[PDB]
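Visitor: My structure is below; once you've seen it, I'll send some questions.
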Amino acid sequence: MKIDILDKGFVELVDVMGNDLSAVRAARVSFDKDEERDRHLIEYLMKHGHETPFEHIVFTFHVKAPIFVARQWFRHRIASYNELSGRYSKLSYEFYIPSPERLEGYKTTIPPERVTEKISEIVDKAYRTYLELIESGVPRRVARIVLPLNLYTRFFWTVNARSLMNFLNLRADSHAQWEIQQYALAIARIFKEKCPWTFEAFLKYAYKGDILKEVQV
Amino acid sequence: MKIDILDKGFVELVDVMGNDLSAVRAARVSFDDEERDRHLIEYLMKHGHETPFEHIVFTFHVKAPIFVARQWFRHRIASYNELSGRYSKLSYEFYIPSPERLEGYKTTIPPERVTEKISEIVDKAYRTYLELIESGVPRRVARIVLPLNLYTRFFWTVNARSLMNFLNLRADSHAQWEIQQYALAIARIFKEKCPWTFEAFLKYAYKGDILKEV
Amino acid sequence: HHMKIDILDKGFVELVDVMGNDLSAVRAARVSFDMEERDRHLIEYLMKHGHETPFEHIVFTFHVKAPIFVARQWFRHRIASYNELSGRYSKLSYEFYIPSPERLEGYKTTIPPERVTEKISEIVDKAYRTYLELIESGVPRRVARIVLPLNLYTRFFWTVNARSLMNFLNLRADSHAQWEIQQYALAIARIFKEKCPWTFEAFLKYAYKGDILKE
Amino acid sequence: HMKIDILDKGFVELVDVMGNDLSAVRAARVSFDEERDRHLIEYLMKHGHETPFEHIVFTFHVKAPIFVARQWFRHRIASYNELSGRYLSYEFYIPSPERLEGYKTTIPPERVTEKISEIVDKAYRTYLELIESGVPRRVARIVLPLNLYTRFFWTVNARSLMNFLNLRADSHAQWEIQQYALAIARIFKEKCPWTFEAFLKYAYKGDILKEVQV
Ligand SMILES: Cc1cc2nc3c(=O)[nH]c(=O)nc-3n(C[C@H](O)[C@H](O)[C@H](O)COP(=O)(O)OP(=O)(O)OC[C@H]3O[C@@H](n4cnc5c(N)ncnc54)[C@H](O)[C@@H]3O)c2cc1C
Ligand SMILES: Cc1cc2nc3c(=O)[nH]c(=O)nc-3n(C[C@H](O)[C@H](O)[C@H](O)COP(=O)(O)OP(=O)(O)OC[C@H]3O[C@@H](n4cnc5c(N)ncnc54)[C@H](O)[C@@H]3O)c2cc1C
């Protein structure tokens, strides 16, 4: 399961431990099936705020996102992150350039395409300066500081279903920046595919945002 | 995988996400060479880059006396669900130490009389509990007379980094013997699922004594 | 900063220290050094819209004496710091929570509540005397102590931020919780209200999920 | 408030503190003579009993470049509130020539300082054009470079502060965050001298705080 996001971004599922029944077994503390009874229990748990059983469902995602999105993402502390660094992995340099349609709606004094062109221009210049600095023996740790906040980074994120639901409450919401809403929608889609019963109960009883009640998946 | 502990306890493995290669993939941040990969695991452990190990996760089902569970639940970086009578049925079993457990100390009464005195109190506390319940005292009030050797059960979901910290503290000869025995079983399952990480842990990061002796 | 509230027969919650007050959350939210109508309005705005991170910058330390059955539930709250009494550093005393007869009304028990209290006293006394005899005989405390009942009192220090404290109250200041833990939660609430009145009142108005704090 | 200037425009400032060395002593004894108390601190640190140090808490106000803030925010056992724009000002970290001498480079270090400064100016001017044109700040700002300064409040307990110093007060860390860690250390040492000295003797894994005073 890999979903493209923005112009060069993605969310890819690496691994998953458990499913809806993992929360049911944890609640009962039994490693021991009755679909209607198990679904009823998931709804009951969610309705009455017994959220600890959902901590026993765990996901690992591989996310490629711009730094300004990652910085918001990394504010979610009840999770594990490893970000790409030059020490273990080859680095590549790509940048998020908003399309004009991202920008029309805002009343601006120049055409939205001219905005896109200006952003692409300054990114091109900053990257050229960086490469020029690296070419000259400036270490990458120093030279990278000129690079803009729309630089893509990648990370692995391991997170349990409860903390994933908190992430959606905050980021799958029209108050959040549009870019991280788009990532949260992808995260929601993957969560729904793997834990459909927990996801549906979440939407019915626990979810505090707007977008996942109006946008399917 | 299930390991019996104490007289009626156990540690069983419920689920696991990942293996040694999950830490390797996380460090390199890539989803899509045996010896190079082992060398990376060792390199991460010896330099303290421990975050990649967070991407290996276990769920265990543990049955343990309350005094053991109390120490275990101090490990905050993990997830717990403890048996409740609201969702499942309760049983009443108690840990009675064996007479070998007290061989070591120069006790005034034989170790078998110690075992017997403990059994005796458990029987009396349990029968008082039952008498209160039969009288109409709610279970949540009645149960307060029950002893700390009463067995409880719990699910424990924990990542490999936190599990290592747990072994550092509990797989150690200064910890209480009973929790040592649980820590040894935890260690055994960890080793079976993540042999490379386990080995690098012992070599480079483990601070206790018992895992290098048994 | 010092307050102590007696709970149960021999228990208590004592305030050891506090960092900050309501304005600490206002300063955190703005990243500033403000030190009123605007400031209250902001606290209410944060609480209403669930922006709770500013409340993490208010921190309490409590000293709590509670029975083991209460402490076990309490220590389930992971986003906090605990240090529990140890014979390694401090002398140990042996006290137990005996419920009063009034605790056992509503309940239509087949023996009088006074006799329920007395039976609990008896079995506790026998357990403690067994513990003492085992200790007297050379049994280590770590082993002998396993016969002691769940109503044995322990003590601990609890350091916790206001956000986590509000989560605590949501769960424990609730009529579905055991009456004993409710009594401890009410004491925690009491101290929290006294030190952070604006946050506490906004919590009650907008975020508190329980029933007993508004009765 | 102790305010320590770091880099060209940065700082670390102490907003508040709860407790001092005696708060860890109280917590260890669970109970509300200097030499006995100092001895307990050393005993705790030596034998790994670190939970008592969780009862000393600091709140700091930090102004740092984004590339430093992003490393800092990886420390999860802490509370952060960062400037956003609807509860700003625009300064940038420009490395000094002396910062860059010591690497073999093909142009003088002062040229490098010059080229960073020029690209920053261009990115800033573009950002200002976009804002003037009606582009919201939250979109326009994505052209700004990683050396833009931000500000945040950090609340952190002494145990977690010590883990932060283990990782950031070390020569393998980026020099810029080392500078910030030295200032955090100075403030820690002033408020908690016995804990700090004990940390250096028994627990600190880094190098720089053993060579560099404060
Ligand atoms: C010799 C010795 C004697 C001890 N005696 C006692 C005693 O008398 N009383 C007592 O109560 N405890 C005592 N302990 C500690 C007790 O055993 C705890 O149960 C145990 O320390 C839990 O380990 P943890 O905090 O490392 O694990 P977790 O709670 O899982 O934490 C894992 C790691 O995360 C970090 N962490 C998590 N939460 C926080 C936080 N809130 N603040 C800062 N860092 C955090 C720490 O780095 C920690 O090591 C003693 C420990 C030792 C070694
Ligand atoms: C030599 C070296 C190279 C590194 N290179 C990289 C890199 O390329 N990319 C990268 O992303 N990071 C890298 N790091 C790690 C990164 O710097 C850490 O994210 C940061 O230092 C935070 O440290 P911490 O996890 O101890 O702090 P906190 O997040 O404050 O945690 C404090 C303590 O709590 C415990 N803890 C907290 N949360 C959890 C949890 N969810 N599960 C288990 N235990 C927990 C741990 O015991 C930890 O020590 C590297 C580290 C080292 C030592």
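Following Swiss-Prot, chain B residues are numbered 1-32, 37-218, in order.
The backbone N, Cα and C atoms fix where each Cβ goes, and this holds for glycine too.
Pulled these features from Swiss-Prot for this protein:
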type     : residues                                                                      : note
ACT_SITE : B:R174                                                                        : active site, involved in ionization of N3 of dUMP, leading to its activation
BINDING  : B:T55, B:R78, B:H79, B:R80, B:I81, B:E86, B:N163, B:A164, B:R165, B:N169      : FAD binding site
BINDING  : B:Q75, B:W76, B:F77, B:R78, B:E86, B:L87, B:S88, B:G89, B:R90, B:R147, B:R174 : dUMP binding site
MUTAGEN  : B:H53 to A                                                                    : Shows 1.39% of wild-type activity
MUTAGEN  : B:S88 to A or C                                                               : Still catalytically active although shows a large decrease in activity
MUTAGEN  : B:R90 to A                                                                    : Binds dUMP 670-fold weaker than wild-type
MUTAGEN  : B:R174 to K                                                                   : Loss of catalytic activity
MUTAGEN  : B:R174 to A                                                                   : Still catalytically active although only shows 0.0008% of wild-type activity. Binds dUMP 7300-fold weaker than wild-type
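Could you place the listed features in the three-dimensional structure?
Guide: Within 10 Å of the C-beta of B:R174 (mutagenesis position) there are 25 other C-beta atoms, taking all protein chains into account.
Cβ neighbour count for B:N163 (FAD binding site) (all protein chains, 10 Å cutoff from its Cβ): 23.
Taking Cβ-Cβ distances under 8 Å and a sequence gap of 6 or more within the same chain, B:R90 (mutagenesis position) has no neighbours at all.
Within 10 Å of the C-beta atom of B:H53 (mutagenesis position) sit 18 other C-beta atoms, taking all shown protein chains into account.
According to DSSP, B:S88 (mutagenesis position) sits in a coil region rather than a helix or strand. In the structure as shown, the Cβ atom of B:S88 (mutagenesis position) sits within 10 Å of 12 other Cβ atoms.
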Visitor: Any of the recorded positions B:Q75, B:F77, B:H79, B:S88, B:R174 with a C-beta atom under 6 A from ligand 2? Give them in order, or none.
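Guide: Qualifying residues: none.
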Visitor: Taking the residues the record says bind FAD (B:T55, B:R78, B:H79, B:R80, B:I81, B:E86, B:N163, B:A164, B:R165, B:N169), how far apart in Å are the two Cα atoms that sit farthest from each other?
Guide: 28
Visitor: Do you know which of the recorded positions B:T55, B:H79, B:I81, B:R90 end up with C-beta under 6 Å from ligand 1?
Guide: B:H79, B:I81
Visitor: Rounded to a whole number, what is the CA to CA span in angstrom between B:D32 and B:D37 on either side of 4 missing residues?
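Guide: With 4 residues missing, B:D32 and B:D37 have Cα atoms 14 Å apart.
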Visitor: If you measure B:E86 (dUMP binding site) to B:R174 (mutagenesis position) at Cα, how many Å is it?
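Guide: So the alpha carbons of B:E86 (dUMP binding site) and B:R174 (mutagenesis position) sit roughly 20 Å from each other.
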Visitor: Select from B:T55, B:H79, B:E86, B:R174 the recorded positions whose C-beta atom falls under 8 Å of at least one C-beta in chain A, and return them in sequence order or as 'none'.
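Guide: From B:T55, B:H79, B:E86, B:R174, flagged as close to A: B:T55, B:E86.
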Visitor: Across the record's dUMP-binding residues B:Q75, B:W76, B:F77, B:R78, B:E86, B:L87, B:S88, B:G89, B:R90, B:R147, B:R174, the largest CA-CA distance in angstrom?
Guide: 31
Visitor: Which ones, out of the recorded positions B:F77, B:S88, B:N163, lie near enough to chain C that their C-beta is under 8 angstroms from one of its C-beta atoms?
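Guide: From B:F77, B:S88, B:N163, the ones near chain C are B:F77.
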Visitor: If one measures from the C-alpha of B:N163 (FAD binding site) to the C-alpha of B:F77 (dUMP binding site), what distance in angstrom results, rounded to a whole number?
Guide: 15
Visitor: Tally every other Cβ atom lying within 10 Å of the Cβ atom of B:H79 (FAD binding site).
Guide: 17
